[PDB]
Amino acid sequence: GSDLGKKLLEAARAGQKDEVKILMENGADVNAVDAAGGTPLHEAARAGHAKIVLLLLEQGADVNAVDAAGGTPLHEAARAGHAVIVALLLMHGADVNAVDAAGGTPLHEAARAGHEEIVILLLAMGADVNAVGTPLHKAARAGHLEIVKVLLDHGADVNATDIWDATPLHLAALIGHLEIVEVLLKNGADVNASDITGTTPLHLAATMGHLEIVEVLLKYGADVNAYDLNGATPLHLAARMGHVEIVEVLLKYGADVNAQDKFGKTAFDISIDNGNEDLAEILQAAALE
Amino acid sequence: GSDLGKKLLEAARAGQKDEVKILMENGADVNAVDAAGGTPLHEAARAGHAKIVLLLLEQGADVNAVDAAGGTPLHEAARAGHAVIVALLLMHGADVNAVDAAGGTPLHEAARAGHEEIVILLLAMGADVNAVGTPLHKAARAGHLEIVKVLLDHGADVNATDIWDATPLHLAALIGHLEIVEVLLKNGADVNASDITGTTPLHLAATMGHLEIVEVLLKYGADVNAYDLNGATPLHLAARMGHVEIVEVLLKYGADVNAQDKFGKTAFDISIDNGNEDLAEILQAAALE
Amino acid sequence: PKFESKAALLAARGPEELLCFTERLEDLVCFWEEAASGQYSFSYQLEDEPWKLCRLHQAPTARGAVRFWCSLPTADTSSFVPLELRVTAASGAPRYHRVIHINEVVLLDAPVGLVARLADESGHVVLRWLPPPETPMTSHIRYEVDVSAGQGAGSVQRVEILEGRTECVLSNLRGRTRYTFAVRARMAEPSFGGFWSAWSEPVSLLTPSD
Amino acid sequence: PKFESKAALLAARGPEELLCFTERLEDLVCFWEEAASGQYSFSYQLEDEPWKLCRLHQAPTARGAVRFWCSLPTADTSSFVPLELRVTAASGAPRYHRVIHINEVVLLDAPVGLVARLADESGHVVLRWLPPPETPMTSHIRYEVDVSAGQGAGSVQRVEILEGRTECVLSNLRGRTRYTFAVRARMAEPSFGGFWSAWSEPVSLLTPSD
C-alpha cells in the first residue's frame, strides 16, 4: 500500500509492538499486502503477537483476508497454534469453514498440527467436523490421541474414506496407534472395511507386526481369513514379514494355514522361500492338523 | 439436584472427563448446586478442564450462574487463568461486566492476578476499562508491567483515585516499579497529584528510597518542595530515613534545606536527632549556602 | 517471648521503619518504634477486598521508644498477593504507606536438633538438623552453616545448604581441632523472601588426628 | 556411491521391507528389493496436500534381487510430519503402505577427522572428530566411540557421546597398549530417529607405560 504500509508489514512480522503502533498512528494502511498478498494481520497471526492483533482488528483489519494460497489469518493462527489470536479472530467473525486452494479448513490444519484447544475452539464456533480433506484422517495418521477423542465426541465420521478407500481405522492400524484403534472401534469403526486393494485393518496390523492391535481387532470380530487382491490372508502377510508371535495369535483365532494366494503359495511355502526356521516349524505343525 | 447431579459436582471438580460424560448420559442435572451454590460449570472453570466445559455448555449450562459470593464461571476462569475456557464462556455470552458482592468484574480479577491474555480477551469483548474497584490500581500495585501497558492503551484512567485519594502513580511510586511510573507519566499521570494526606508520588519515592524514580518524577516536573499534612517536604522524609543519595538528588533539583515542618524541624535537625553523620555533613554544607 | 528476639533483629536493620514479618506463613505482625511526640490508625487492603482496620497495641521499650504493633487475623493471611498497609496519625497526617507481599517477609524460628558426626576419613564432618518446628514449606527453606573454632579462630567457614536439605557435609578442616557448628534458616527464592533466622543451638566436635 | 553402503546396512536389518531414509535432512529415497515375479506405482501424500506420484527406478542386485527406489523432490522434504507412502503393483494389488516421518529415518554419513591424543596422566586418552560434513542440526547428533585393542582383545569399550559433542575422554585403559578408535553418528531423540552411521576412519594410539 502506502510507504508506511510495507514498513507496517516489516514491523508486524518482526513482532515490534511499539513500532506497529508508531506506524499506524502515522496513518499506515492496515490492509497493505506483500508479495504473497499477505496482510499485517496474516503476519501477526503467524508470529502470535496478541497486542498487534488487537490494534489491527480495532482499526478494521480484514478478518477473512486471503493470501494467494487461499489462506485466511484464521488458517495461519490455527496452523501456528496461537490459541488466543484464534479466539480474537473468531470473536470478530473469522470464517470457521473458509477453505484454502487445497480444500483445507482451519479445522483441517488445527487437527493435523495437534492443537487441541484450537480444535475445541473451532468446533464450538461450528466448524464442520466432516468437511473435505478429513481431519480424522490426519489425526489418525499423526497419532493425536486426544484430538481423535474430541473429533469422535463431536460426531466425526469414523468410517470416512479418502481417495484410496482408506478409513481412519486403516491409518490407525497401520501406524500402530493402539488406543486410537480402541477409541475408533468403540465408536463403531468397521473392523472389516476394505480399501480398493481389498485390505482390512487387520491386514495392515498383521503386515506391520502390531501384535496387540491384531488382538484387539480380532476381539471385535475382524476376519482372520480375509483376502486382499493377491488372495493373501493376514497369515500370508505375517509369514512374509517373519512375525512369529502374530502367526500364533492368528492360529488362536482360527487362521487357515493352507489358504493359497493367487500364486498358489501357502504361508508355509513362504517360510521355506525365506528360509524362516521358526515359522516353518510352527506352520508345519499347523498344516498337519 | 438429583443424586447423579452431585455425583456430577464430584466428577466435574475431579476433572474426570470420562466420568462426567457417563453421569450426564445418565440424565444428570447440568445446573446442580453445591453448598456454595457452585455449579459443575463453576468447578470445571476453576480446574480448567476444556472438554468438561464443552460438554456442559453444549447441554445448556448457565453461562452466568452465580454462587453465593456473586461469582460467575467467568469470574473464576479469569481468576484461575484458564484462557481457553474464558473464550468458550465469552462466545456463549458470559457477562463481561458482571460484578461479585465485592464490586469485582472479571477484568478486576484478571488484572490483579496478572493474566495478560485474559485481560486482552475481556477488553476485546468490551470489558469496562474504568469500572469500580479499579483494575489499574491493582495492576500498578502488583507490578504487572505489560498489563499496565495494555490497560493504558485501552484508555484506562491514569489518575483514577481510590478511597484514600491514591492514584496508580501513587502506588507505582510507592512500590518502586520504575517502568510503570514511566508509562504512567507519558500517558499524562499527574506528577503532583495529592492524596488526602497531602502526599505526592515524589513523597512516596523519597520516603521508600527509590532514587531513580525520584529522578524521573523530578524530570517530569514534580514539586521538590511540596509539603504533606506534617508540612514535610521530600527532603524531610529522605532525612528521617537516612537516604544520602536521594538528599543529593533533591539538592540538584532545588530542595529547601531549611524548610521547617509543623514541629519546626529542618532536615538538618532530623539528622542530629538520628545521629546521622553523613546527612548532617551534607545538609550542614547546604544550610550555610 | 520468641517474638522479642526477632523484633530486636529487625529494629537494628531499619530503625523508625514499618517492619512486618511472618513466623510460620499463617500469621503477620507489623510494628514500628518511635520517640516522644494508640494515637495511630492501622488500616490495610488485601487483594480485591475493601479497606479494613487493625487493633493497634502500644507498649514501651528501649530509650523512651514506644512500640506499636498490629496482629492481622489468620483470615487475611493468604500469600502471594499485594497487601497494602497505611499508618495514619490521629490528626490525619500520613506516617507510613507500604505495599508488601505476605510471602516476602518470612523470619523463621532457628533450626533445632543439631547432630554432628565424624566421617570415616579425617577432615570431613557430617551435620544434620531439623526444620523450624511446625513450619510448612520445609522444601523451600534454605540454611547456612557456620563453622567456628575456638581461640580467636572465629568463623572459618560459611556454607549455604540447598533448599529443603537438612544435611551438611564439611571438608577442608584441620585435624585435632575443636570446631563449633551452628545453622540458621531462610526462605528460598523466588517464591519467598525474608531474613535469616536466629542461629541454632551449637554442637561441637573434635576432629581426629591429622 | 556412498549410497550403496547405507542401502546394504538397511537390507540386512529388514529384507523384503520398504526402507526409506534421509542422508542430510534435505532429501529422501525409499527402496525395497524382491525376487522373481517399474511394474509398480509409487504414490505419496504429504500433510494436507493431494496424493502425488514418484518416478520409480529399477536396477538389479545380489542373487536375482531387483531393487526399486524413488527419490522424492527437495520440495516435499519438510520434516516433523506424517508422510504416507503406497506401493501398488501394475495389477492394482497393494504391496506396501507405510506412514513414516521424514525426521525419523536419518542415516548420516560417518564422522571424519579423528584426532587421538594422550592425557597428561597414564590411562587417559582425548578423542576429537568432526560431524558428518554438510549436515545441519550438528547439535542433535549423538556419537558412539568404540575402543578396540589388537590381538583378539576385540571391542573393549563402547562409549556414547552426548548430543552435539565432538569430544571424548577415555579412561580405565591399560598402559603400554595399542588401542584403536572409531566413532559413529546418530540423530538424538526425541526430535529425530534413525540408525547408527557407518563407523568412521580409525586412528590408533599407544598408551604410555603403566
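Going by Swiss-Prot, the residues shown for chain D are 33-69, 75-247, listed in order.
The backbone N, Cα and C atoms fix where each Cβ goes, and this holds for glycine too.
What Swiss-Prot records for this protein:
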type    : residues         : note
MUTAGEN : D:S116 to A      : 10-fold reduction in EPO binding
MUTAGEN : D:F117 to Y      : 8-fold reduction in EPO binding
MUTAGEN : D:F117 to A or L : Greatly reduced EPO binding
MUTAGEN : D:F117 to W      : 60-fold reduction in EPO binding
MUTAGEN : D:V118 to A      : 16-fold reduction in EPO binding
MUTAGEN : D:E121 to A      : Little effect on EPO binding
MUTAGEN : D:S176 to A      : 16-fold reduction in EPO binding
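DSSP assigns D:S116 (mutagenesis position) to coil in the three-state reduction, placing it in neither a helix nor a strand. In this structure, the C-alpha atom of D:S116 (mutagenesis position) lies 17 angstrom from that of D:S176 (mutagenesis position). Across the structure, D:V118 (mutagenesis position) and D:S176 (mutagenesis position) place their CA atoms 21 angstrom apart. A C-beta separation below 8 Å, combined with a sequence spacing of at least six in one chain, links D:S176 (mutagenesis position) to D:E200, D:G201. In sequence order, the mutagenesis positions near chain A (CB to CB under 8 A) are D:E121, out of D:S116, D:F117, D:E121, D:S176. When Cβ atoms from all protein chains are considered, those within 10 Å of D:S116 (mutagenesis position) total 16, not counting its own.
Its Cβ placed at the centre, D:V118 (mutagenesis position) has 16 other Cβ atoms within 10 Å. In the three-state DSSP assignment, the secondary structure recorded for D:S176 (mutagenesis position) is helix. Cα atoms of D:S69 and D:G75 lie 12 Å apart, with 5 unmodelled residues in the deposited structure between them. Packing around D:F117 (mutagenesis position) is summarised by its Cβ count: 12 other Cβ atoms lie within 10 angstroms of its Cβ, all protein chains included.
When other Cβ atoms within 10 Å of the Cβ of D:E121 (mutagenesis position) are tallied across all protein chains shown, the result is 23.
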